[PDB]
Every structure is written in structure tokens, then in C-alpha cells.
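Here the structure comes first, spelled out in C-alpha cells, and everything after it is commentary.
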Amino acid sequence: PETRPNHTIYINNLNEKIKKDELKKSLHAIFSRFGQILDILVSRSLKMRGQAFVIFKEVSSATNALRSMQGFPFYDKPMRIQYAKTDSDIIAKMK
RNA sequence: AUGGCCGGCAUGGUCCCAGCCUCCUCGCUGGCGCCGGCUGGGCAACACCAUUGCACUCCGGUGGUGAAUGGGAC
């Protein structure tokens, strides 16, 4: 259990009734102030719906975002944030 | 008539205006009498069910047409 600090924050318990394009945009709307964002990956498949991967360029940003937005009401539901289990390719491709 | 198709019945005709209808050419050269049955596509939108799930491969399922009216000129 518990994951180590990552460039990517995993968010779940997201309102599934929201279309993908929008959700990505809305997330960017509230997480950009924590640092540059490389990408946000949203999938509405059975397995990946209700979750999202916010990929920050600097771990500190992900750390800040994780500590502040935890519990935040988004689309009438409280976000549940953690660090992603493994680096995201966009990250591998660099560091 | 409809995503494509057949049958029973009913029913004077053509146009104009508005209102309403719908998953499958959204609107003025689409449709808006009654009844029965045959079959295809798709989750794209809408809805419902199920799902709290760690990805970098798009990808659970089911439902709707089993729909919607009047006025006016000839």
C-alpha cells in the first residue's frame, strides 16, 4: 500500500457522467496553478472511467497539488488524489 | 410508412399556416389514420443498469418509431 512521490497524480472518484474532452479541460482549469502540466489522460472505458492521470513536469507540483486538492468538490464529488504507481511514458521519455 | 420489409382494415383530393414527433439523411420536396407480424446497424447523442477501477491500445451492457395535431385556401 501507499505509493512513492511521482510526477503523475492519479485521481479517481471523479464524476463519470462527464465527457472526456471537458473533464480534461476542467481538470486543467484547477490544477495548472501547481505547475506546468504535460498532459492529462482520461479514459471512459469500464476499467478506467472515473479516474484520471494528471502528469506534472515537476514532482514538487504534483506533491503540492496532491496535498491541496485532496477532498476537493469537483462536479459534486470529492476528488481522491494519490501519486501514480509508475511513471507515465511522457515522463520515461525524458527522465 | 419506416434504419430495411410484408400483411389486414380504413380513408374524397391538392395545396397554405401553425403545433407536435423522432437513436439510426433534425427539418419546410421528413412525419404526425387503425391493427399484426419480419429483420439489420449503433453505442455517436440522449437514458438506464453495472462499475471506485493504475493507465499510457479504441473497446462493459441494455433502451427509444411501443412516436407526434389542428386550423385555412381552393
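All chain A residue numbers match Swiss-Prot; in order, they span 4-98.
Backbone N, Cα and C atoms are what each Cβ position is placed from, and that goes for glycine too.
Recorded in Swiss-Prot as a mutagenesis result, A:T11 to V carries the remark: Abolishes RNA binding. In sequence order, A:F56, A:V57, A:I58, A:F59, A:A65, A:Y86, A:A87, A:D90, A:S91, A:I94 are the residues near A:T11 (mutagenesis position), counting only same-chain partners six or more apart with C-beta under 8 A.
In Swiss-Prot, a mutagenesis experiment is listed as A:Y13 to F, annotated with the note Substantially reduces RNA binding. In the three-state DSSP reading, A:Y13 (mutagenesis position) counts as strand.
Looking at Swiss-Prot, you'll find the mutagenesis A:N15 to V noted as follows: Abolishes RNA binding. When other Cβ atoms within 10 Å of the Cβ of A:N15 (mutagenesis position) are tallied across all protein chains shown, the result is 14.
The secondary structure of A:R52 (mutagenesis position), as reduced to three states from DSSP, is coil rather than helix or strand. Other Cβ atoms within 10 Å of the Cβ of A:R52 (mutagenesis position) number 16 in total over all chains. In Swiss-Prot, a published mutagenesis experiment is listed as A:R52 to Q, annotated Abolishes RNA binding.
Sequence-distant neighbours of A:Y13 (mutagenesis position) (same chain, six or more apart, CB under 8 Å from its CB) are A:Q54, A:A55, A:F56, A:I84, A:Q85, A:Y86, A:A87, A:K88, listed in sequence order.
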